[PDB]
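The block underneath contains the structure these notes are about, expressed in structure tokens.
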Amino acid sequence: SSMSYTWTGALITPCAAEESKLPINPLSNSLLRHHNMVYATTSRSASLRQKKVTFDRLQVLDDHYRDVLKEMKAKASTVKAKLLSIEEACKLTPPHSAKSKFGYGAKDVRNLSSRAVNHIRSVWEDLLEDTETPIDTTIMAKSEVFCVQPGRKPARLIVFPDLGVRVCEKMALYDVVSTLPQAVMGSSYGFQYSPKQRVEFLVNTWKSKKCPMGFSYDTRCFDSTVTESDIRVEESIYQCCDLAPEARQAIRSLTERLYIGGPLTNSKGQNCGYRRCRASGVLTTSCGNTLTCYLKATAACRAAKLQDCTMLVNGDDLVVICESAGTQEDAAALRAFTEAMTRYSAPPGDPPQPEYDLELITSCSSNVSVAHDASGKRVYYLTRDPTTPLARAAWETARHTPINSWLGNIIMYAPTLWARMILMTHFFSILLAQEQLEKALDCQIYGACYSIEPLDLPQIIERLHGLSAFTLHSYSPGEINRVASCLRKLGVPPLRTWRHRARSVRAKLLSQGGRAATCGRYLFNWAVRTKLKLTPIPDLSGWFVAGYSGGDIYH
Ligand SMILES: CO[P@@](=O)(Nc1nn(-c2ccc(-c3cc4nc(C)cc(N)n4n3)cc2)cc1C(=O)O)c1ccc(C)cc1C
């Protein structure tokens, strides 16, 4: 056997009191009235999750797999990757990253304190001198907010090494994980695209097929499906880069000591068990998942004899668009695809279904939809079911949180009916009332943390989505119906209320002048009776280059 996890009986413990409900009394009640619908996961459901993620992996590799792997390595062998200096790696550490057990924290790392850098150097030397000893990790239950569904999701489990080790991962591997995936997978590497670019790729791919069929593939507990073999195959791809000798060794040692597995320690310092699958909180998780998903999926496409496939991969998230052969034979091919993924260790959660309308394909929890701009031209844009974004926004209104998913959701889904009507109106109202428009806030974009001034949103949205994001109307019936239904479920006030609120915050923003007034003019033009003509506004290099989920990255 090869078990994803072995358990001792020690509990997955919280490090502090955990909240699972919105506070009693108002705050987010003006956002949504059905507060009992909103919950946050805690350590109290850790054991339900442990049951789902724990199983034996039988893996059977074939010629298709080996062929694809060799192709990927040929492309990987064009890459030259550089060691990051200590200073560069320290600057990529988020200011609230989990402190080291060696008596320094994220702020000390970022300041290059004596104790921090002493430890980081000792850890680096230790990777070079010790090639075997498993590296300790901490296991914790993740706190995430959802809406109930007619019951409740258990907490996800996060597994991560000590801050000192995380700084060493950046030095050995940041350049690799930021450059290799695109070198290997080209246009298939989803993290290279902004939302507009993603939409474009999907639409152009779909229109390029004589008769398109598409499907999303959901692997059940992907991280747990990843084998020790997969993780060594992943290293085999990394080792094709030109690398400094210390980087080669650090990659070698990290692979055997950390990435393939190791001991799990709870917040109380007790041994909880042992992992032999992917850790969610290491630098290589997004890259590793993306490579492994792509490899397995490309080989399965061949085994299924699916014709003219174009794939788009974002970590464990997969969508394929191919040439239809007919209904019955697409169904059969998709079953063979699944059978081969299952042999490769990646069985499905939701059984995949062939889809003949691009708009009904959900990938990265998002779908393509269509609206029209001021002049009436069709504009394709990315949207999703707003339930989770709105539940999270109510939580962040009522309780202090370091990550502001509302701000990330505005950036990624600015064109949508729901982000504009609700999230912009609600959060600009609070910010303006609290006199904090100017204050920068943390949010996440493809797993990395960015500090963003709310007043820069008009500029950010134009660059990313186009001027069109401020003028979209004539949304599709499908999208409208989903929005309305979600908003009934959560008890969100009607359009009239948001329109009034938006007119009011728009008035106050305009009177302040400057970036505030720009926010009023562009973000809230939908709210006014007599629309204004909107025009172009007088460094996003690192944005939408790569994914870093769990990889402890800041900018
Ligand atoms: C300016 O012209 P619009 O009025 N045009 C439209 N409005 N809608 C629209 C607006 C709100 C809701 C809705 C349903 C619901 N149900 C509950 C329970 C609660 C709440 N709040 N809602 N809201 C449903 C449809 C669609 C269109 C269109 O052009 O296709 C408009 C309003 C806002 C925004 C951000 C953008 C536009 C273009």
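Don't overthink the numbers, they just go from 1 along the chain as shown.
We read in the header that X-ray crystallography, 2.0 Å was used to get this structure.
Yeah, the Cβs are placed from backbone N, Cα and C, and that goes for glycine too.
Counted with DSSP, the domain 'RdRp catalytic' (212-330) comes out as 53 helix, 33 strand, 33 coil. Residues annotated as domain 'RdRp catalytic' in Swiss-Prot: 212-330.
Feature annotation from Swiss-Prot assigns Mg(2+) 2 binding site to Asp218, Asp316, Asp317; the stated evidence is similarity to another entry. Counted within 10 Å of its Cβ, the other Cβ atoms near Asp316 (Mg(2+) 2 binding site) come to 23, all protein chains included.
The Cβ of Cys364 (variant position) lies under 8 Å from the Cβ of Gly190, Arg198, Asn314, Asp317, each on the same chain and at least six residues away in sequence. Under DSSP, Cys364 (variant position) is assigned to coil, being neither helix nor strand in the three-state scheme. Here Swiss-Prot describes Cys364 to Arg (Swiss-Prot position 2785) as a natural variant; the accompanying note says: In strain: Isolate pCV-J4L2S.
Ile403 (variant position) has a Cβ environment of 16 other Cβ atoms inside 10 Å. While the structure shown retains the original residue, Swiss-Prot records the natural variant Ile403 to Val (Swiss-Prot position 2824) with this note: In strain: Isolate pCV-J4L2S.
If you take the Cα of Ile403 (variant position) and the Cα of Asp218 (Mg(2+) 2 binding site), they are about 26 angstrom apart, rounded to a whole number. Gap of 3 unmodelled residues flanked by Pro150 and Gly151; Cα separation 6 Å.
Of all the binding-site residues listed (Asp218, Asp317), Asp218 has the fewest other CB atoms within 10 A of its CB. Annotated Mg(2+) 2 site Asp218, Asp316, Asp317; additional same-chain residues within 8 Å of its Cβ mean position, judged by their own Cβ, are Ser216, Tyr217, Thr219, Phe222, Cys293, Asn314, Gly315, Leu318. Between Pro538 and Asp539, the deposited structure omits 5 residues, and the straight-line distance between their CA atoms comes to 14 Å.
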